[PDB]
Amino acid sequence: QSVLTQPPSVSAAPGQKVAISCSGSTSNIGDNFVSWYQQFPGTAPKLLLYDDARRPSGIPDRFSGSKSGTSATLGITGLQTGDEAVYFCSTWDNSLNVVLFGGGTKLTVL
Amino acid sequence: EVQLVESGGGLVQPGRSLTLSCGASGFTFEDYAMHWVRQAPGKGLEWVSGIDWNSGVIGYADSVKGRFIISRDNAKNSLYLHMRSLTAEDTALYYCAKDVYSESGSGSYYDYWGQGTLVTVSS
Amino acid sequence: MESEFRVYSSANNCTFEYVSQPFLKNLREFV
Ligand SMILES: *[C@@H]1O[C@H](CO)[C@@H](O)[C@H](O)[C@H]1NC(C)=O
């Protein structure tokens, strides 16, 4: 069973660009665009990116990122305090016929 | 605004069964596919079950296959998950998920997430 | 400042839908 791979935790100073990488098998990420979810600790997950770069209403333009090949990249710019959250990349797998959820990356500011 | 009410989650013994009920409001229930996602605290999100407009079962997580049953009623606007052979691994927080794509085959993302209920499986 | 859908709270069991050109010192008579 393919598992989406994400770095455990990332820390950056406010105003520093943040890159998050999601690693998946060709059948999952290659067939359908990954969906990013921003979950604040102790809160229900909120969709951050739909169909890769496209952003759902209520998501800041500074949030960005491009998926190339089997890797999905989330780019965060103009980072601020209180933006700390756990990010999950989710892409359904045609071969596995099950939705796949990434381990998650713990973004934070000191 | 879509609100996903969560209930039927409580401390339960391992060799027992438990039903989880999700309440759907602010959108047509039949029009949008509904999915179950659980996340144990300190662990990554894990997809558990999926269903569609025709109420056909999209599938179950391999770990929960044959122990979990998913069903929904379009008229009642509610979906119910039946859990059997509950284990410590099963213990997690089950959040209702609203899916924009009924087939959920491709480009399917969860527009809204339920607050969730805490299933605890212990002796 | 549009207050929309404030005319009801629950909407279930839809049975008929229809969208067309809107009906509306000008008199607007209806029957
Ligand atoms: C829905 O409407 C139909 C016909 O108007 C009626 O027979 C049925 O009982 C209704 N069900 C609910 C749940 O409102």
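In order, the residues displayed for chain C correspond to 153-176, 187-193 in Swiss-Prot numbering, which applies throughout.
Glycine residues also receive a Cβ, built from the backbone N, Cα and C atoms like all the rest.
For the natural variant C:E154 to K, Swiss-Prot gives this note: In strain: Kappa/B.1.617.1. The structure shown keeps the original residue. Annotation note: C:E154 (variant position) sits in a coil segment as assigned by DSSP. Non-local contacts of C:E154 (variant position) by the CB criterion (under 8 A, 6+ apart in sequence, same chain) are absent.
For C:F157 (variant position), other Cβ atoms within 10 Å of its Cβ number 8. Under the heading of natural variants, Swiss-Prot lists C:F157 to L and annotates it as follows: In strain: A23.1, Omicron/BA.2.75.
C:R190 (variant position) falls outside any helix or strand according to DSSP and counts as coil. Remark: C:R190 (variant position) has C:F175, C:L176 as non-local neighbours, by Cβ distance under 8 Å and separation of at least 6 in sequence. Listed in Swiss-Prot is the natural variant C:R190 to S, annotated as follows: In strain: Gamma/P.1.
C:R190 to K appears in Swiss-Prot as a published mutagenesis result, with the remark: Partial loss of biliverdin affinity.
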